[PDB]
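Chemist: Okay, here's the structure, questions in a sec.
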Amino acid sequence: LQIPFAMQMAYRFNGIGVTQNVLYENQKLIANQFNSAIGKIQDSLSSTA
Amino acid sequence: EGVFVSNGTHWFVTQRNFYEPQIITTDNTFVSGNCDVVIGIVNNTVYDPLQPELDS
Ligand SMILES: *[C@@H]1O[C@H](CO)[C@@H](O)[C@H](O)[C@H]1NC(C)=O
């Protein structure tokens, strides 16, 4: 069943006991922190065999 | 405890796992802040159940 990804992450936030407005009010910070954390996976594997 | 959903013209709040649409109300919703922040917020009325009693 399709759902917009920012609304899926708002459900993932309710699932951890954080109110879902915390995601919609911080969405660009949360996306930046995620994209940065995925970037560190590339660097860790591109060095630490 | 739901999602906001539209049949194309009207807006309803639904429980997330079974389609049962309800009128959007102060009692099935909560406030936080103002419209300037949220990416993709929509304009629709929210009903207040006190007012048509207080209007008696
Ligand atoms: C969805 O994307 C469109 C552009 O294709 C944008 O105008 C709209 O505001 C977005 N809506 C939501 C709910 O993110």
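Using the numbering of Swiss-Prot, the residues shown for chain B are 1092-1147, in order.
The backbone N, Cα and C atoms fix where each Cβ goes, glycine too.
Straight from Swiss-Prot, here's the annotation block:
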{"type": "VARIANT", "residues": "B:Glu1092 to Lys", "note": "In strain: Theta/P.3"}
{"type": "VARIANT", "residues": "B:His1101 to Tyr", "note": "In strain: Theta/P.3"}
{"type": "VARIANT", "residues": "B:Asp1118 to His", "note": "In strain: Alpha/B.1.1.7"}
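Map these features onto the structure and tell me what's around them.
Modeler: Taking a C-beta cut-off of under 8 Å and a sequence gap of six or more, B:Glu1092 (variant position) has these contacts in its own chain: B:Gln1106, B:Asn1119.
Applying an 8 A CB threshold to same-chain residues 6 or more apart, the list for B:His1101 (variant position) is empty. DSSP assigns B:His1101 (variant position) to coil in the three-state reduction, outside any helix or strand.
Its Cβ placed at the centre, B:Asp1118 (variant position) has 13 other Cβ atoms within 10 Å.
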